[PDB]
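Peer 1: My questions will all concern the structure given below.
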Amino acid sequence: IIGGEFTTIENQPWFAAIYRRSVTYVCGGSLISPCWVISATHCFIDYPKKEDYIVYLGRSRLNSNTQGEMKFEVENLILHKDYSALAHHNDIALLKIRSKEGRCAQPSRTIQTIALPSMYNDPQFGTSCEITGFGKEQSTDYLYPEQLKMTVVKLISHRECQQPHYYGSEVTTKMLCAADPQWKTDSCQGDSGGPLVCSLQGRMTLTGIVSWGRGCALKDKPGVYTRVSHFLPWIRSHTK
Amino acid sequence: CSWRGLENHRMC
């Protein structure tokens, strides 16, 4: 997260921290149900083996064990069969979680689920949503921050993101662009798979999943997110 | 390899 502010998991109780076995951070995710975390396929496409992954819920620091946190194994790693790639299509994935005790996540003050959107029902463009993650704080940074961060970006219409000086056609209707009017804040490397959360009809909703972007917080280069309200059938079937 | 989309990618 470029700019923005630091926060603790309490403010984003659905945020999942995903790691791969050296134990290195991979990407974020979002808890949509006790046993299911949703994220981005590009984060695992190169190492599909579900055995190399560790998912944490209720964790606020990168390399420290936030008290009240829960460690899980990936029972099932479901990548979208139609994935293609920056410009990344169908960049969405599901991780079925279960602890060694063989159980799913238990809600608490630091562990909650996030509601899914209604099909093709997204906030009006210009709306302000939140993005959370352990991604770089600066494009030039070589390290990821130790403390969780979040910031605010505004939804951008596909017509405007479609423009050549922006992303041209690299962006599709299955994608949502979001950015700061001053391009002062944005998601960056390491935030992929993380949640783009918007308020809809008085309810925090998982409108997007950090997917890709040209650099970070660069003028005319929005952050691109997988448009969740366009993948509900896919999500429900694979989570039955 | 520095942008979103290429994390945890072998080539990188």
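Numbering, chain A: per Swiss-Prot, residues 179-199, 204-267, 270-424 in sequence.
Determination method: X-ray crystallography, 2.2 Å.
Backbone N, Cα and C atoms are what each Cβ position is placed from, and that goes for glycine too.
Swiss-Prot lists these features:
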type	residues	note
ACT_SITE	A:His224	active site, charge relay system
ACT_SITE	A:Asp275	active site, charge relay system
MUTAGEN	A:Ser323 to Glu	Abolishes phosphorylation, proadhesive function and ability to induce chemotactic response; when associated with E-158
ACT_SITE	A:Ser376	active site, charge relay system
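I'd like these features described in context: how deep, what's nearby, how far apart.
Peer 2: The DSSP secondary structure for A:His224 (active site, charge relay system) is helix.
Spatially close to A:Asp275 (active site, charge relay system) yet at least six residues away along the chain are A:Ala222, A:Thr223, A:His224, A:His262, A:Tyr265, A:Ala267, A:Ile393, A:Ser395, A:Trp396, A:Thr410, judged by Cβ distances under 8 angstroms.
A:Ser323 (mutagenesis position) has a Cβ environment of 15 other Cβ atoms inside 10 Å. Under the three-state DSSP scheme, A:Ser323 (mutagenesis position) falls in the coil class.
In the three-state DSSP scheme, A:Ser376 (active site, charge relay system) falls into the coil class. Applying an 8 A CB threshold to same-chain residues 6+ apart, the list for A:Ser376 (active site, charge relay system) reads A:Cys209, A:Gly210, A:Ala222, A:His224, A:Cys225, A:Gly319, A:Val394, A:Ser395, A:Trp396.
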Peer 1: Over all shown protein chains, what is the count of other CB atoms within 10 A of the CB belonging to A:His224 (active site, charge relay system)?
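Peer 2: There are 27 such Cβ atoms around A:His224 (active site, charge relay system).
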